[PDB]
Amino acid sequence: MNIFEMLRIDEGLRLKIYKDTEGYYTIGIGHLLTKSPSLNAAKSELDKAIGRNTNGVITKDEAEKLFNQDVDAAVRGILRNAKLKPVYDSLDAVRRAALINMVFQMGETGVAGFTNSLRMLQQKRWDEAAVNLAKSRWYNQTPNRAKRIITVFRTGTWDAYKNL
Ligand SMILES: [Cl-]
Ligand SMILES: [Cl-]
Ligand SMILES: [K+]
C-alpha cells in the first residue's frame with residue numbers, strides 16, 4: 001500500500017466528468033475541476049488541465065497524469081503550510097500518507113483548520129486524536145472514508161485498506 005494506491009481506493013477512477021460527494025464536477029481519480037455549477041465551466045477547466053479540447057472524457061493515462069500532479073500538489077501544499085508542515089514532519093510515513101489524503105480531499109486550508117486534532121497527532125496521542133478527528137463535518141459527510149483515515153492515524157498501519 002502507498003499514498004497513490006490509497007487514494008486510488010478512496011477516490012476511484014472515472015474517465016468522464018462526474019460529480020463528487022459534494023456535488024462538484026470532477027474527473028479521473030478525484031480531480032476536482034470546479035465548484036461552479038456550470039458543466040461548461042467544468043469542461044473548460046478540463047481542457048486547460050489536459051491541454052486539449054476534450055469531449056468531457058479523458059484517457060486513463062491522462063487521468064493518472066492529473067492524479068500524480070494532484071498528489072504532488074497536496075504534499076507541496078502541506079510543506080508550504082505553517083500549521084501542517086510541523087505535523088507532517090513529526091509523523092511516520094504511513095501516517096503522513098493519511099494526512100496527504102485529507103489534504104487531497106479537503107485542501108490545505110481545510111486541513112489546517114483541524115487545529116486540535118493536529119496538535120494531538122503531533123503529540124502522538126493516537127486514540128485521542130482519533131476521537132477528535134471524528135468530531136467534524138468531514139467525518140459526518142464521508143464516514144466510511146473518514147473511518148479508514150482515522151484508523152491509519154490511530155494504528156500507523158494500512159490494515160483499513162487491506163482487502164479493498
Ligand atoms: Cl491541473
Ligand atoms: Cl466515505
Ligand atoms: K471521487
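Going by what the header records, the deposited coordinates were determined by X-ray crystallography, 1.5 Å.
Every residue gets a Cβ built from N, Cα and C, even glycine.
Summarising the annotation, Swiss-Prot assigns active site, proton donor/acceptor to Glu11, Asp20. As annotated by Swiss-Prot, substrate binding site applies to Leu32, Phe104, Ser117, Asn132. Looking at Swiss-Prot, you'll find the mutagenesis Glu11 to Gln noted as follows: Complete loss of activity. Here Swiss-Prot describes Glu11 to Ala, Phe, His, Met or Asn as a published mutagenesis experiment; the accompanying note says: Complete loss of enzymatic activity. Quoted from Swiss-Prot, the note attached to the mutagenesis of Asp20 to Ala, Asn, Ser or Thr states: Complete loss of enzymatic activity. For the mutagenesis result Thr26 to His, the note given in Swiss-Prot is Facilitates transglycosylation more effectively than hydrolysis; covalently bound substrate. According to Swiss-Prot, the mutagenesis experiment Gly30 to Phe carries the annotation: Almost complete loss of enzymatic activity. The enzyme is destabilized by 1.5 kcal/mol. Quoted from Swiss-Prot, the note on the mutagenesis of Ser117 to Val is: 50-fold decrease in enzymatic activity. In Swiss-Prot, a published mutagenesis experiment is listed as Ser117 to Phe, annotated 10-fold decrease in enzymatic activity. One mutagenesis experiment named in Swiss-Prot is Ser117 to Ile, and its note says 500-fold decrease in enzymatic activity. Among the mutagenesis experiments that Swiss-Prot reports, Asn132 to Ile is described with the note: 5-fold decrease in enzymatic activity.
Annotated features taken from Swiss-Prot, shown on the structure.
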{"residue": "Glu11", "record": "mutagenesis position", "contacts (Cβ under 8 Å, 6+ apart)": "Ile29, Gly30, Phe104"}
{"residue": "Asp20", "record": "mutagenesis position", "contacts (Cβ under 8 Å, 6+ apart)": "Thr26, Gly30, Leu32"}
{"residue": "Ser117", "record": "mutagenesis position", "contacts (Cβ under 8 Å, 6+ apart)": "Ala129, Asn132, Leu133"}
Taking only the recorded positions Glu11, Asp20, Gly30, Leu32, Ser117, which have a CB closer than 6 angstroms to any atom that belongs to ligand 3?
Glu11, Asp20, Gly30
Max CA to CA distance in Å over the substrate-binding set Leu32, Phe104, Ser117, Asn132?
27
Reduced DSSP assignment, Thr26 (mutagenesis position):
strand
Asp20 (mutagenesis position) - helix vs strand vs coil (DSSP):
coil
Have a look around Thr26 (mutagenesis position) and count the other CB atoms within 10 A of its CB, chains all included.
21
Look up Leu32 (substrate binding site) in the DSSP assignment and reduce it to helix, strand or coil.
strand
